[PDB]
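Reviewing the structure listed below.
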Amino acid sequence: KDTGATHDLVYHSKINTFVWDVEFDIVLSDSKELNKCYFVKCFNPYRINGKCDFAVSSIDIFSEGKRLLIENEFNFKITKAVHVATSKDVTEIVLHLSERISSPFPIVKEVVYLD
Amino acid sequence: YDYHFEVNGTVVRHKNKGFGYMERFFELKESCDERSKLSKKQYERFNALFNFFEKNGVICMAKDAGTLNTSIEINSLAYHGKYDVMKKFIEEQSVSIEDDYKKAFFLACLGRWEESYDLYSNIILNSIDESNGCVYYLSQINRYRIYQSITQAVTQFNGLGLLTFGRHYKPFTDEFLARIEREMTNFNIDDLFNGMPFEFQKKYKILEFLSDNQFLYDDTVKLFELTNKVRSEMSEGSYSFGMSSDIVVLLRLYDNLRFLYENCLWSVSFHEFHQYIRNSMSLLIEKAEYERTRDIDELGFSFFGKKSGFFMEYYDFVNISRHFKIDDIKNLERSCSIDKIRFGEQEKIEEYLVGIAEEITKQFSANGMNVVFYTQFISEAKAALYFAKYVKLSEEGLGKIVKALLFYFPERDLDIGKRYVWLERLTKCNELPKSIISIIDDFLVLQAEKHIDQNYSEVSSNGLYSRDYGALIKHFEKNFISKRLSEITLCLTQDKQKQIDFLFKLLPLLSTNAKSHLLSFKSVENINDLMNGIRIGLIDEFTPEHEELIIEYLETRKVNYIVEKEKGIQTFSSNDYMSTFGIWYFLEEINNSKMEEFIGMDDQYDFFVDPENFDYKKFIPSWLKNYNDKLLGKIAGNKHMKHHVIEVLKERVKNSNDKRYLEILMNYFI
Amino acid sequence: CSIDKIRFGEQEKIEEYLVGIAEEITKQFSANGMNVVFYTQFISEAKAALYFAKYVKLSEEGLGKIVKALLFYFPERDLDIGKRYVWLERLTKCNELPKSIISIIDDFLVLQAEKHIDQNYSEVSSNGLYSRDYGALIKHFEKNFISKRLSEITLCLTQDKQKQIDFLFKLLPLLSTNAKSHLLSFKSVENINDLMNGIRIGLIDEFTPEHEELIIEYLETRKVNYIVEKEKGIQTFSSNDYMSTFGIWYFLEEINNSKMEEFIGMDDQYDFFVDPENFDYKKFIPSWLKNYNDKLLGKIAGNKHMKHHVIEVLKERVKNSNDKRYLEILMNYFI
C-alpha cells in the first residue's frame, strides 16, 4: 500500500471524489478499445438548464491528448492504469478505491470549481 | 531626528535641544504681519518653503491641528494608463534632461526596453557634464534595473516563451544582448552612492536607500498590527493620535506608491512591490471584515449589519487590478464578503474599464504588437475585467466592453468557457439589454460560421460551449428568434453534419420552419438514441413512444435481473440508466405507471419511485452530494422524504463535520 | 478551535515550569522589596501560563502550590476576585477539587471574613463574581462540607457587625446548624438583594406574594426614574441585570403578575421575554443565546413567536461568525 506516488493524491469531500495524476487504458462495451484516456469533472451546481438536467457536476472524457465524444451507452471496465511518474502497482489501488467510493468516476485528474 | 512628522501631516517635537525653528516658521506662516517684518530675500525663501511644504502636504503643528482632510492625487501618466498621450509625448522633441528622463520611463513602460536603455545611457552621459547629481544617480539606477529586466525576460522567453506563444519569440537581437553584457561587466550598484562628491552625499542621503537590494522590509514588518485581536475587545489607539492602524497603513501605502510613481523610478515592476501591495490590501480587507463581524455579534444586526469597513474607490480598484493575479482575487473573494463592499467613484472605474477595452482592441485588431508590453498588459486587463463585476456600468460602455472581450481578445488566454464566466459576472449587476443581446447573437453567428470547416473544434477548460450562450440569451429574453441562424438552418444540407449537430445544440433560438427542417434530419429509434437526444438535441417531452421504449428496456433489465439473481455475479457498472428514469418519474416527466411494477432493482430507483415504503436504512448520504438545487427543493417538498433526509444530514454534520452537507442542510431542508 | 482535543505531552516538564513560576511569584510577592521592572514583563507570562494550564494534568502537591501562589501571592491589580475565581474554575476540569485545595479555599474565605470586620471595606469584581461563588464551587464537589472557623465566626457575630452578617448570609450553606440558626435570626429578607441571595442559597424556593410586591415596587420606582430621565433627555441604561431575571421568570411563569406586562419599554431583553409576539426582533443581540442555559434554551425553542427569528439569528451567526457555540446551539435544541 505504501508508495511514493500516492503522495500526490487529494480528496475533495464537496464532490466526495479523488484527484490524482494517472492515465488509463480502457475497453468500452466490450467492443471498443481506447488508450491513454483521462477525464475532468467541473462542479457547476447552479448552471442554466431545462427539466431533464439533474446533476451538479459535468464530466468530460479525453482519449489520449484530445477531446473524446461518445454517444453509444457509456460502459466502463478498467484494464490498466499508470502514473505519469512511471510508477506501477496502481491498478489494484485504483480498483480498490473505486470500489470504496460509490460516486461515479471515483478518480479523475482535475477538478474545476465554478461556484 | 529633531522632530516627528506624521502621515496626517502634523509635526511634533522630539529630542531637540534648542530653539523650535519649525514652530517659529509655522507662526510666521500663520502671521502675515510677521512675514512682512522679514527681509525681501528671506521673504522669497519663505515663499518657496511654503510652496514646497504645501505641495508635499505638511499643514501645521499637532497641537494646533484640527479636522484635517486627506486625499490621494498621483499626477503621472504611468498610473493613468494614457498610452496614446504617452506615445505622443515620446514623439515630441525632448526640450530638457527632465523631458528625456520621463520619456525613458515611458519607453520602458511601453515595452521598448532597448530604446529606453539607449536613452538612459545618453542621459547618463550628459548629466555628469550638466552637474545634475540627482538625475545622474537615478538614471544609473534605472539603467541597471532595465538591464536586470532584460536578462530575466530573455531567460524566460528562451525557457518557456516558445511553448506558450506557440513559436519562439526573439524580442532582442544578439549583437545588442552582447553589447549590454560587455558594458555591464563587474558593475556593482552597491558602491554607486559612496563614490559621489561629498556634497551630494550630505544633501541627498535620503535617496541612498534606492541602491539597496531590498527595501520595504520595515513596511512589511509593520503590517503585524492589522492582525491583532485584543484591539477588538479594547482598542488602545496608541499607534497614532487621531488615526488607527488601518489609516496609518493605508496612508503609508499611498505615500510609497506616490513617491515611486511620481518620480518615474523603474522599481514599480518588480516582484517585491507587487507582494507588498498585495499583502497590505488583503490584510486591510480582512481586518475590516473581522471588525464588521465582531460589531454584528456584539450589538444587534440592525447596527453594523452591512457596515463598510474598507470602502473601495478608483485608486483601490486600479491598484487591485494592477497588482493582483486571478487566483489572488479569488482568494480575496472567498475569504471575505466582497458583495457587501460598496464602490465609490464609478464613473472613473467605468472609464478605466471601457479604456482597457479600446487599448486591447487596438493591440489585437492590429497586426503589430509588442511581446513584453502584451505580457505585462494582459494580466492587468484580465484582472480588471474580472473585478468589474461589482461595478455598475452604462449601456454604451457595457456594449463596447462586451465587443472587445468577445472579438478582440486572443483565444490564448481565454476560451469559449473562460469567456462565458466573464460575461455572466457582468450580467449580475447590469441585466442584459437588447444591444449586447444582439452582439451575443453576432458572436454566435460568427462561431457558427466557424464550424463549416471539418477540422474546427471548440476547446474549453470547464465544459462550457455555445450551447450555454444560447441558454443565456434565452434566459433574459424568453421570446427570441435569430433570423441569421434561421436562414443558415434553411440553407442547411445533410452532408453538413458538423453544422447540423452544432445547430441542434442551438435549437431554441431558431424559427418554426428552421427547427422543423433541422429535426427532419435526425430521429430517435432506441433508448440510447433517446438519451443522446435528451442530452444533445434537447428532447423536450417524453412522448408515449419514448415511454414505451423505456418500459421495454426496464422489462428486459428485469429479465436480466432475474438471470443475475441466478448468476449472483456482477462484474462492474458505469452509469445507472434506471435512476434517471426514476427521478424523471419523480419529477412528473414519465406519466406511465408500468415502471412501478419494475421496482426492487436499485435502491435509488425504489427510493425515488416509492418514497413512502422505501427502506431508508438503505439510503446513502453520498447520493445527496450529487443532486442539484431543483431536485433538492423537490425532495424537501416531499413529506415522505423530508424527515429522513433531515436525520441523516444531522448525523453526518454531527459526526463528519463536513461543510458541504451542513451547507445543504441550512440552505434547503431547514 | 477546541484546544482540549489537542493532545499534550511532556506534562512533567510543563508542571515543573509552572511550579517554577508559582515559586517565583511567591518569592517576589512575599517581601515588599521587589524588582520593579521585572514585575511588568513577568506578570504577563505568569498570567498566560496559569490561564493556559487548563489543559494539563497536575500532581496534588503541584496543584496545591499553584493554587496557593494564585490565591495568596498574586497582585490584586492584575487578578481580581472574579478573575481569580474563573481562572481557578478553569483548573478543575482535569483534576477534581481535592481536599487540600478545598482547605486552601476555606483559608481564603476565612481570610475574607477577617477582612469584613472593618466596616470600610468592599470587594470589587469586574465580572460580578465575588466570594460566595467560591463556596458554591466546594458545594459542587462536596455537598456535606461544613466550615468550622467560619461557623464559629458566625456564632460570635453580633448585630453591630452588619457587613459580616450579610457576607456570611451570602455563603449560608457552608454554615453549621446552630450557626445557620443564629445568622437567620440576626438577618431577614427585606430587599431584592436578600431575596436573590436566599434564592441562590435555597433559602426561599418559590416566589411568595410579598416578594412579588417588592419586585413590583422596584419596577415602579425604576419606571418613574426612567420616565424622569427620558423627559430630561438623559435616559440612563439598565443596570444590575435584575430586569433580565424578572423577564426570564415571567417567561418561565415563576412570577405571576399582570404588572409585568405594564413594565415593557425600557429593557429589550425584558420585553422579549415578557411579550415575545410584539417584541421588535431587529433589536435582538445574539450574545444572549450564549448566556441562556439548557432549560431556558429548550423552552425558547417551544414558543411559536420567537423560534423562527432565533433560528434566523443562529443560522446568520453560524454563517457570519467564527464561534462554534452558535452551531452547537442551533443543532442540539432548535433542530
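We number chain A the way Swiss-Prot does; in order, the residues shown are 6-120.
So how was this one determined? The header says electron microscopy, 3.3 Å.
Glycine is treated like the rest: Cβ placed from N, Cα and C.
Quoted from Swiss-Prot, the note attached to the mutagenesis of A:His17 to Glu states: Complete loss of the ability to inactivate the host DSR2 NADase activity. Take the CB of A:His17 (mutagenesis position) and look out to 10 A: across all protein chains shown you find 15 other CB atoms. Classification of A:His17 (mutagenesis position) by DSSP places it within a strand.
If you draw a 10 Å sphere around the CB of A:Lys19 (mutagenesis position), it holds 17 other CB atoms from the protein chains shown. Experimental mutagenesis at this site is recorded by Swiss-Prot as A:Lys19 to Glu, annotated: Complete loss of the ability to inactivate the host DSR2 NADase activity.
Around A:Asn21 (mutagenesis position), the C-beta neighbours below 8 angstroms that are at least 6 residues distant in the chain are A:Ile106, A:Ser108. Quoted from Swiss-Prot, the note attached to the mutagenesis of A:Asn21 to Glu states: Complete loss of the ability to inactivate the host DSR2 NADase activity.
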